[PDB]
Structure formats: C-alpha cells, structure tokens
Amino acid sequence: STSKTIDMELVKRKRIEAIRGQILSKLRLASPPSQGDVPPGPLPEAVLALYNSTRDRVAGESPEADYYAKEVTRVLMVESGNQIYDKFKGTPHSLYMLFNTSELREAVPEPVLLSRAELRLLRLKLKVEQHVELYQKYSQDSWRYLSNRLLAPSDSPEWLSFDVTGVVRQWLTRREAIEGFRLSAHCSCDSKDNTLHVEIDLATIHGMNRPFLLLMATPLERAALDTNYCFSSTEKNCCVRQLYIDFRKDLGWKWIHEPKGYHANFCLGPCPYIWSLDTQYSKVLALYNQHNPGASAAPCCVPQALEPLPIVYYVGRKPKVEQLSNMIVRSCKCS
Amino acid sequence: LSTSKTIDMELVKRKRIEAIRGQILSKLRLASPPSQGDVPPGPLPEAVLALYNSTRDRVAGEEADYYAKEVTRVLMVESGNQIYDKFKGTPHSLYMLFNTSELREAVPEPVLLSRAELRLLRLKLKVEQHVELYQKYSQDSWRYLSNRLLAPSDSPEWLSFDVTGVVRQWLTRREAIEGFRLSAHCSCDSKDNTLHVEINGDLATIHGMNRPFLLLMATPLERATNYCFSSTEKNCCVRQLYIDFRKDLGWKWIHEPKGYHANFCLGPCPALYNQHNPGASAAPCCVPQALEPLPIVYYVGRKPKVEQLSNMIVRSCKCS
Ligand SMILES: *[C@@H]1O[C@H](CO)[C@@H](O[C@@H]2O[C@H](CO)[C@@H](O[C@@H]3O[C@H](CO)[C@@H](O)[C@H](O)[C@@H]3O)[C@H](O)[C@H]2NC(C)=O)[C@H](O)[C@H]1NC(C)=O
C-alpha cells in the first residue's frame, strides 16, 4: 500500500482539477468573479436563510434538467392578516396560499428561464396521519385539482414540498397581479342504496417561515439524446447507434420463439470535457445532463434511458414468458 | 473513405452482439441454450401469447435486479358470481377481487415477487375523469392507494396501477379473498355549516376477455455510499473524497459551503456479468448512477448570489 496510496492521491488530484473547470463551466465563468467590492463578515440574514432550506430535508412528490447552474430565489406568500381571510372566512379544513405575481417576475423575468418551482409548507401536526390535496386558483371562481399527498405521522415538524413548476410557468405568462394555491383535506365518499357516507391551523401562516415558492431558474445574464434525434442525424459526438439483433441471423439461436429480434442499440462516440467543446448548442448540451468530469476520471459514452425486453422461450414442454431488464438502449450520455 | 468506416462499425456491432449473447444467458442464468427437441411445433397457446402481449402493451401509469423475471397474470373473479351480490347497485364503483391461492400459484413466495400491476381497459372516450384506487384491507374497510387524472382519448386504453406492495402483502396474509376498488374522485369542502360535493355506462370493460387482472413479475423459485465506505473493494465502487475549496482548490470565493463530499467512481469494469457488464456495451466504464446537487453561495461584485449546481455529489457507481 506504500506505492498504491500515492497513486490514489494522483487520482484525487485529477478529480479536483476536473471540478475546478466543472464548477466554472456550470456558472458560465472563465475565471472566478471579482471580490474587491464584497463586504467582509457574516452573510446577510436573507442569504443564509435561503441557502438553509436548499440543504434541508423536504418531502418529495414520490424535461431533464440541464448541466448549467440554476439561480435559486424564494417568495413568501401574501401576509396573513390582510386580504386572505375575508374571501375564505372560517374554512375549517382548507389552507390558502396566494402570491404577488410581480414578485415572481422580479425573481424570474421570463418564464423560459424557470426550470423548477416548489411550494413549501412547515407541517406541524406531529401525531396523527392526514391526507391532503393541492389545488390551483386558475380563475376567481373555480379550483382545479393538482396533486395529493398521504402524510404519515412524524415526531418532528417537517417542511413539505409541492412541485408546481408547470403552474408557476403559466403564472409568469400571466400579468394578473395575484395568483394562489389551495391545500384542503382529502374527501372520501361513496353512494350506496340512496345513502352517502362522507369523511374528511396546520402550518405557520404569519411572518417568516410562512408558505413560499422556491424558484430555480437560469439567470437572465446567462440567458439526454434519445433515439428520436440519434437515428435521424449523423453525429461525431457520443450518441445512440441503431442495431437490430436477429436471434437467428445474428446469434444463431432458435430457442427464443418471441420475438424474432429487437433493437438493442449501443452507445458509441467520444466524450470530450464539456468546456473543451464548442459553445453550447441545444443538441450537444443534452448529453452532459449527468456530466461529472472527475467522477470516472475519463468520461464514457454510456446509456441513460434503457428499456426492458420481454421474451418467450421453452423449458422442455413448458412455455415461459420472461422480462429482461436494461436490454434496449434509448439514450446515451457522457459521464 | 467510408469503406473503412463501415468495417470499424461492424466490429463494434459484433462486440455488442457477443456481449448480448452473454447478457441474455446471464440474465436467465443459463450456461448454454436449452434443448428444444421436446418443444411442440406450431403457434404458441392462446394464453401464452396473450400473457406476452400485455408485457409489450402500451399503457399509461404514474432498484430492479439484473436477472430476468418470470411474467404471469391472474384474471379477476368473473362478474356474474359473488362480486356483485355484496356490492349490489354501486353507481360509481367498480370492484375487482382475486383468489389469493391463484396468486400464490403464480408467485409461490412473496419474496420472489418484484412487481405487480392491476390492468384495466378504459372505455370512456370523450370525457375527462378522475378516479381513485382502494384496497380491501379488512372485511369492512377499503384503503386509499392512488388516484389518476384521465385525459380524453379517442381509443380504449389499458390503465395500469402499481400494486406491488399491496399484492405482496396479500401473499403475507392468509385470508382467502382480496380485492381492489376503483371509485370516482370525491371533491368536497365545508364552509359555514354548508358543504359542496362533486363527483367525477361502464367505465371499463368488466366481463369476458380483456377484463381486469393482475400482472405478476417475480423471480422464479429455481433461482434461489453506505456500502462503499465500509468495505475495500477491487471492483467499481464509490471512493471517499472531501474537497475543501481552500485546501484542495485554493479558492476563497465560495462563502458557503467551505467544502463538500464530492465522491468519485473508481474501479475496473472489464457467470457473474451482473457487476461486470450490466449494459453489455462494447467497453463498460465505472460511472456514477445516483447524483446529488450542491447549493453554493458566492458574490459577483456587490450582489450576493445563491445558486444550485447539479450532479456534483456522487452517491453510487455502476458499470455501464
Ligand atoms: C398479440 O400481438 C400480436 C401483434 O401483431 C397480434 O398479432 C395479430 O394477431 C391477429 C389475430 O387474429 C392477426 O389478425 C389476422 O388477420 C389476418 C388478416 O389480416 C387473418 O387472415 C388471420 O386469421 C388473423 O385474424 C394479426 O395479423 C396479427 N398481427 C400481425 C402483425 O400479423 C396478436 O393478435 C396479439 N393478441 C392475440 C393473438 O390475442
């Protein structure tokens, strides 16, 4: 291990140097930004709090994201004391969260830059299981179902998240000043012999730590490859290549009755470092979505999206239908 | 010259073909192709083709191992008997119950089961509908599983519901009968002693062929960072590397954090092709699978910026 540990350190240094170009290329910077103007001392109150929640454990829901970094912003809902109580007065099992659309356009000027928008809630009900549903205020009159969530009991207050990216993108398109969501308890009912059975504050609503929208978008200053593009175009870079395999013609096998063949495509092509490649084009950028130059020390043209293959074959007199995983290559990536 | 590029591709294509020869055999865990002298000539039986079709059928629904899974299916109890007299005249509810012994014959032991799907032939062509799936936990109760918003489609469509955990629990249970419930979505809200309630021909095909069934994928009976940091492995795996922006990169511009666990993948990916060449590609590499982002805080002049960079932290590695 005397002459192997030192070899390991060279790999670690190779990884570190790739990360140097890795971070700078993501930020679309040739060199680290100038610091002469920066105030010394601790970070501001809003900056630390913004960075805090990005690391915090949140509740998940259950096109692919790009290589370059996303600017994260957040907008807290309109304050509790004003406006949000008179229109929905005394609703026992419904929580309303409305946002100023101009505050969203201040963070994200145009919708095309927005890549993800999350609605955040500070859940408090520790001991009992609850089933909730999320709704979007499309118009002033009706609400539309978005999603639901079965919430198991948790001993500690937990931050809940709802992916409302598609909804917030439509909000950035609209000029209407106020938009919002509605979180209500799950309704369970059933009709039977002309009878009908029906079964049905949770979170911080005021000040800081009230519900908010977390926006991840490409900043304005900075404003994989599936078979549907790899089969049409001839590319020098890493991509999917067609290969139909006949169990008779190519493998000399007769025991697979169904199918007689399938498209087992392969990945083939050079994977240069993303910063070593020409200025970014939409067709070349896709490959690099999971790009981590130092991870494997040498990036390879490997598959991303794969599909299974069901087959039919015999064991004696007995026919068997089986499914094989990861047989069909649908996309390739450099990583 | 394209004459000497055709030849290069043919060599790559043959390497892929030869790896696939080993891939298929290794997934089925066979050393050589099985003997076919006893196989009946002619078309496959009625049930065998139908079972195979549904594996290919295009369906809309909302890690798995390397080796192949045996696919079986079990149709629900027929309409005319037993399943209507206890649920007589339910206007907005469709009931699907299954014999638990038929499931244990298809999947002998619950540990072997890897996936179970409930299949429905949707019929409502023109109208958008919202449905919910329920499980018969007890003799008195049903339990919420999932829901589905169904957009209009001109053609009858096969719907799928992932009921793996439910069907696996059925094999754990000893009760002879189990089943599901598909009902219309209930939307209500109470306000000042008032209450608004909204709901939403047969919804799906219910009798004869193409009736609801469970599609079972299980390992045959005959085939019977938290891991990378503890053990030292020669093969491809995750390797520890903490990176301090000052100590390792010489940087002062990233105020938060001062560093992070950016692990790397390292190890050769040159009978047991599960960790050797899972993808069967011409040259397998040790590349990461699970990646995690890294939020940072830095300054550009006077304006502080908090940004998130994707795929910075390697959590798992694979041979591909
Ligand atoms: C499972 O999938 C295959 C996918 O093709 C299905 O194959 C089709 O089976 C039908 C069965 O009737 C064939 O229809 C035939 O039509 C000709 C006239 O065109 C008639 O002479 C035959 O008597 C038969 O009725 C159809 O051609 C065949 N598909 C292809 C591409 O040939 C199969 O039906 C599926 N499911 C089953 C068998 O339940």
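Numbering of chain B is taken from Swiss-Prot, so the residues present carry the numbers 30-91, 100-237, 245-268, 282-327, 341-390, in order.
Per deposition record, X-ray crystallography, 2.9 Å.
Each Cβ is built from the backbone N, Cα and C atoms, and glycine gets one as well.
For B:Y103 to A, K or T, Swiss-Prot lists a mutagenesis experiment annotated as follows: Results in spontaneous, non integrin-dependent activation. One mutagenesis experiment named in Swiss-Prot is B:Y104 to A, C, S or T, and its note says Results in spontaneous, non integrin-dependent activation.
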Need one number: the Cα separation in whole Å between B:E91 and B:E100 across the 8 missing residues. 17
Calculate how many Å lie between the CA atom of B:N237 and the CA atom of B:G245, with the 7 residues in between left unmodelled, and give a whole number. 14
In this deposited model, 13 residues are left out between B:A268 and B:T282; how far apart are their Cα atoms, in Å? 27
